[PDB]
Amino acid sequence: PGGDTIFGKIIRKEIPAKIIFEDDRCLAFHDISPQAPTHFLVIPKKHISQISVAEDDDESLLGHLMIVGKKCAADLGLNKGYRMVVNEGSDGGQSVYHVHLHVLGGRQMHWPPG
Amino acid sequence: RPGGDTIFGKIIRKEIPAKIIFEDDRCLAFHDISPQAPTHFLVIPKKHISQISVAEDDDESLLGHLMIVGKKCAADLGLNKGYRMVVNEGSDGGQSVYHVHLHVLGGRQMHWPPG
Ligand SMILES: C[C@H](N)C(=O)NS(=O)(=O)OC[C@H]1O[C@@H](n2cnc3c(N)ncnc32)[C@H](O)[C@@H]1O
């Protein structure tokens, strides 16, 4: 039912988050530890633990996260650009085992991306 | 032209060389010429879309397909300890090629923040 992580609790409305957008299949909310003046997450309501286990049937859902992300970025006034990030596993620095798309902007993002 | 005018269109049409990892009717995965990690490749759509900010609602499946291909290529390249996927948009994102693309980086510990 949204999974056994803190992101599951956020989806179920059991703990608060600053929600930017919601539909029947995803949720966008500001990150609690922001790394840029604007830093939010877009997550599926379906509990996919990590991108490495995403199924072929999840393709449109994953793309939906990116479309919602870019729409939210526009709504939040990120007209100079932004960066989207998905972390996988220990080397990727994945902090919660529920797939999440980071969207960061409001400052120059640098290279390399970590 | 199929693939667009950028250097990535040239790569799609085999007009300039690339080290290709995977190719299908919708996308192409190839190694980055300036790797920022021991493994660093790009997944790009064969349809030209300039940047994620102008992607259309009907591009959802294609965008998701980039991610699925990214994760499959990462597995095939033995990135078993993980990796980071990145899309750069515009000036603040550090985008230098205006053809939508997904970076996949691995083979070392990635740090936070992601730039
Ligand atoms: C460099 C800038 N920070 C950047 O990341 N720009 S980008 O988001 O648009 O990424 C484009 C990527 O395409 C790569 N690239 C450019 N020309 C290439 C070529 N002929 N073959 C393979 N990769 C190429 C660049 O090294 C860069 O990592």
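Chain B uses Swiss-Prot numbers throughout; the residues present, in order, are 12-126.
Recorded method for this deposit: X-ray crystallography, 1.5 Å.
Every residue, even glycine, has its Cβ placed from backbone N, Cα and C.
Positions annotated as domain 'HIT' by Swiss-Prot: B:18-126. Secondary structure of the domain 'HIT' (B:18-126) per DSSP, as helix, strand and coil residue counts: 33 helix, 28 strand, 48 coil.
Using a 10 Å radius centred on the Cβ of B:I44 (mutagenesis position) and all shown protein chains, the other Cβ atoms total 10. Residues or ranges marked as AMP binding site in Swiss-Prot: B:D43, B:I44, B:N99, B:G105, B:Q106, B:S107, B:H112, B:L113, B:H114.
B:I44 to W appears in Swiss-Prot as a mutagenesis experiment; the accompanying note says: Approximately 30-fold increased affinity for tryptamine adenosine phosphoramidate.
B:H51 to A appears in Swiss-Prot as a mutagenesis experiment; the accompanying note says: No effect on affinity for 3-indolepropionic acyl-adenylate but a 13.8-fold increased affinity for tryptamine adenosine phosphoramidate monoester. Less than 8 angstroms from the CB of B:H51 (mutagenesis position) sit B:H42, B:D43, B:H114, B:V115, B:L116, B:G117, each of them six or more residues away in the same chain.
Packing around B:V97 (mutagenesis position) is summarised by its Cβ count: 28 other Cβ atoms lie within 10 angstroms of its Cβ, all protein chains included. B:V97 to E appears in Swiss-Prot as a published mutagenesis result, with the remark: Loss of dimerization. Strongly reduced adenosine 5'-monophosphoramidase activity. A 128-fold increased affinity for 3-indolepropionic acyl-adenylate and a 1000-fold increased affinity for tryptamine adenosine phosphoramidate monoester.
Recorded in Swiss-Prot as a mutagenesis result, B:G105 to A carries the remark: Reduces adenosine 5'-monophosphoramidase activity. Under 8 Å, Cβ to Cβ, and six or more positions away along its own chain, B:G105 (mutagenesis position) finds B:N99, B:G126.
Sequence annotations record features per position, and here Swiss-Prot assigns active site, tele-AMP-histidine intermediate to B:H112 based on experimental evidence.
Comparing Cα positions, B:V97 (mutagenesis position) lies closest to B:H112 out of the recorded positions B:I44, B:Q106, B:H112.
Using a Cβ-Cβ cut-off of under 8 Å to chain A, the recorded positions B:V97, B:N99, B:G105, B:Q106, B:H112, B:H114 reduce to B:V97, B:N99, B:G105, B:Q106, B:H114. For the binding-site residues B:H112, B:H114, counting C-beta atoms within 10 A of each C-beta gives the highest total at B:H112.
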